[PDB]
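K.L.:
My questions will all concern the structure given below.
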Amino acid sequence: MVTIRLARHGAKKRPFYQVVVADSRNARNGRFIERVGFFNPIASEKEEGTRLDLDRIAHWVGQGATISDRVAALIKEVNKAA
Amino acid sequence: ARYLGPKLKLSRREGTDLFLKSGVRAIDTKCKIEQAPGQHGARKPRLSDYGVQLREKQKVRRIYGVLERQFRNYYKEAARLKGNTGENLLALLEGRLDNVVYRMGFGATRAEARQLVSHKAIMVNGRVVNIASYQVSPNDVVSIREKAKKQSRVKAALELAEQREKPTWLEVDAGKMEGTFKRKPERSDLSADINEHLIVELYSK
Amino acid sequence: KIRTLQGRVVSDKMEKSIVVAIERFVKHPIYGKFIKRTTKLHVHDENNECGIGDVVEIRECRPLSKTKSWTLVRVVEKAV
Amino acid sequence: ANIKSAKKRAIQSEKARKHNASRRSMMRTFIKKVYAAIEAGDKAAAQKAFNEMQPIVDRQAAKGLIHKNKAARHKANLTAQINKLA
RNA sequence: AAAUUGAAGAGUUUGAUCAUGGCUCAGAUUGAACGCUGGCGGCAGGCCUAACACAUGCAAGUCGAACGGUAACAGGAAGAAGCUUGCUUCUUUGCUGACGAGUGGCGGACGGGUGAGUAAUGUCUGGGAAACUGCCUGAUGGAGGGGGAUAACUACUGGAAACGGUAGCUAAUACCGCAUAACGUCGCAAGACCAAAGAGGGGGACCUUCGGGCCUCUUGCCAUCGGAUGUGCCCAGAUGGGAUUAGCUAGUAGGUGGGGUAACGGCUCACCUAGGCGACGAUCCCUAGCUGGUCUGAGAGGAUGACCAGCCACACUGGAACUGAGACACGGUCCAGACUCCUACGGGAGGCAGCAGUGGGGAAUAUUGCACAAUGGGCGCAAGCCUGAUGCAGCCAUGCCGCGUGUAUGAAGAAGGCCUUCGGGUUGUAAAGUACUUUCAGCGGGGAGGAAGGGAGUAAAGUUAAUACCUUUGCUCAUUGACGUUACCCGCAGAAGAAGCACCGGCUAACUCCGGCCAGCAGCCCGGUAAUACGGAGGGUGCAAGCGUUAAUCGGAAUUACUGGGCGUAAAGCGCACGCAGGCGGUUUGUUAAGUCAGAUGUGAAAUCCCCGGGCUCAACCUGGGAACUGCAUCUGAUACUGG
């Protein structure tokens, strides 16, 4: 199915995830349909590390796209903070 | 990655004082400055165009103590930046951390200033920065750490700097052993005996 | 309103089909000269309405044989 | 095979192959009956064979042996061939 | 606001000159190799050759909430106790927590590897119609009632093994009818026809044949129409060289009809017509994965396609199908071949171009490592299990980047070395001496972040007949890290553990002494007895944990000249002419809007390049946003020029 998940970009020991909408059969960092945000897990709290568009995410979830557990937690925290 | 050999040899080869010694004497009393190094130093051969360009580049490098890879990257970034390439290059050279520490007065020479920086005795905005090539930005505050304020090296350097000229872009307090980088120096603030266009022509050929 | 082409009929010996040559004016990618280029298409001509030399208007459709994927729309000029 | 799942898959695949072969041969026979009735020109026998062939063809198309498109093709072809006689 | 601000020459033909013209050099770059040398770290990269052959270990499993079950270990158990009476130690029970084997479901078509084949059966760009699509998702309905088997198991038995055979028994969400049947299929229509499956949680009473039926919730099942995704198919243009390859083609081109496919189609067959491709290079031959991109360049171009991402092809060689939504299937099946191995000689088994690794080839490319902690994947209600993907670690200076190998003072300028007009000069503040410091490495002590979740509790809401069960939402408690002795910080001691390589005739920065066209050097133009060119020494120059040589691409090379060259004598006007294809074409009007131009829309994947910022102590690196992607198609206009 179509899933919304993270693609682990970045450097060694300093990950940077791109929230991508991708067909669940492709590789992690492989072919994806649309990038709907990012997530920097080692942000300094001085800057922003969660800029995932909720509009297109909700549009895709409305079309049957699946949300991974980490992306679900990210959406929950983004809704709580904002 | 460092030049550790004789210092006055460089100033004798360049025919100009490179401030490679503290200043307890005049260089004329320590070496034959007007004579090139080596057995054939009395002769002065006619320099080519490439000779003059290379000698000016080497003079700037030996002034700032920068090796060739870092200086080439400096020229690359200066040619990338907008404006005149030469003053961009000299500003990038003056922005270094050890250069500022020397100009601030905490180092008698840029070698001992680089030793102060590298040995984790210099702070930038309260954060100990031990990179000599660290680009110091405007409004930055550079200070000696609490543990290194007890060294007589810094005292002698402070005195030797008080007997020098004062740079316009540095607000230093010798008591607190701290200073502020107000701004990048314009072309008119550095030495006038440095032809940046020679380096630009050498690196653009 | 439908996307179509236009060319001259160079062969009609086959039954229910014609060969239309679409000539186009393309600039040379290197030397900048505008050169002629010919695109010959096997077009389906039901009723055998088109003769050699007709300037015909054709459109693309589903494959009708091994080499025919275009069909005729109308004839503009008729072999004279 | 080296993996256990591969061995079980081979066993299941040959069992399903035999089952599908039986079903496909039955369907092919019941369609050949309609085709032979078409050849003979017997329209009553042709419609009888078509009425016998239609349900099992729909059933095998519904059970996943053949596609619904193939069942529709068979039905339409044999209907158009029967209508060419009477 | 920014995101094209970009272009260097030199040596060598001559006694000398100008021109022509080739050769060579100065610049970047690399999946590099070799020689000398070698301190640390961060980030990346690492069989380019034999798509040669492979020892060994792992790389795809999962579900008891589908099913009969119980073989193993943990418990409950009824009954018999060694007896040191509160340890109770073995006889039987799937009773349950679970679970080997087995049926069944899903997954093994993903993820991972290689570039052999492929010059268009592929790729890129832009369009299109005649299609299917498991899991995910929206809507509407249904989900009734039966049957025959079969694995396991049991008994016997054939084999060295691999693996079977016979007879009997049993279950299901396995299999098969029946009923049902429409906005589904066939048909113009009438009508005809087609499906299914249960399981789990809890429970108030009513009724129980003591299993439970009965209620509710969750989940699963079947049919149809959609969405999303993926895939199949078609057209145009582009995508190497060779004419010392010019003709090619019989299912060949088209048509009618039958068949076939999920789908159009010579996809296939019968018949008929006689066509189709080709000088805009068909056919044939050699080479080759394609692209975003990378290197170079001022640009146009030239070269190239390793890592990263998309597409394709392959899986020992050749062929084929089966299952399945999807394969003609790396770790599936059948056959044939070569090869290797086991054998009781009758038969068997295997495919590292998965991760390590071995032999071989080569100038050359690494560990038979740790963990599923994070991301993702498969299965499962979930817990969870599996995952050589992946996260990390090991090795290599292979590259980029950063830091260190100390700092200050230090003379009549010591010694030795080298040169010397023998005065001295230089090595050279260089050393020694003195004062100071401790980055990195060494020893010891603290110590983030990658960690989200998941579990158990309670409380609220929803659901319900129910204050159970379940779902969501708060809070509480105890936990989850391979890296790892982390990054980072703090303390100790002592300059203590850390500089080499090439060059010095000109091009090209850097000069003297000593030893015979020999030894030797040489990228292009020295050595025949005072050689700045050989070899050594002193000195100096350039780079620096690197330095050189070799190999390769572009530049310089305007030296294939589109931008941007020439042909009287330097290479170059066919011996001359006629002339088909082709190229170009006097002048006016009208018309068209093909070239051309303008605007808009769609697209031009992400990464990369560039600009402004942000985070790593800086940098490399990572990253936010923008610009760019100079292209193609469509639509609407313009009519000067070219074309009709």
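Chain C is numbered as in Swiss-Prot; shown residues: 4-83, in order.
So this one's electron microscopy, 2.5 Å, going by the header.
Including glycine, each Cβ sits where the backbone N, Cα and C put it.
As annotated in Swiss-Prot:
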{"type": "VARIANT", "residues": "C:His31 to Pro", "note": "In neamine-resistant mutant nea301"}
{"type": "VARIANT", "residues": "C:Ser68 to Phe", "note": "Prevents 30S subunit assembly at 42 degrees Celsius"}
K.L.:
Can you check what DSSP calls C:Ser68 (variant position), collapsed to helix, strand or coil?
P.N.:
coil
K.L.:
Determine the Cβ neighbour count for C:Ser68 (variant position): the number of other Cβ atoms within 10 Å of its Cβ.
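P.N.:
Total other Cβ atoms inside 10 Å, all chains included: 11.
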K.L.:
Note down the number of other Cβ atoms within 10 Å of the Cβ of C:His31 (variant position), including every protein chain shown.
P.N.:
9
K.L.:
How many Å lie between the Cα of C:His31 (variant position) and the Cα of C:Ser68 (variant position)?
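P.N.:
Distance between the two Cα atoms comes out at 34 Å.
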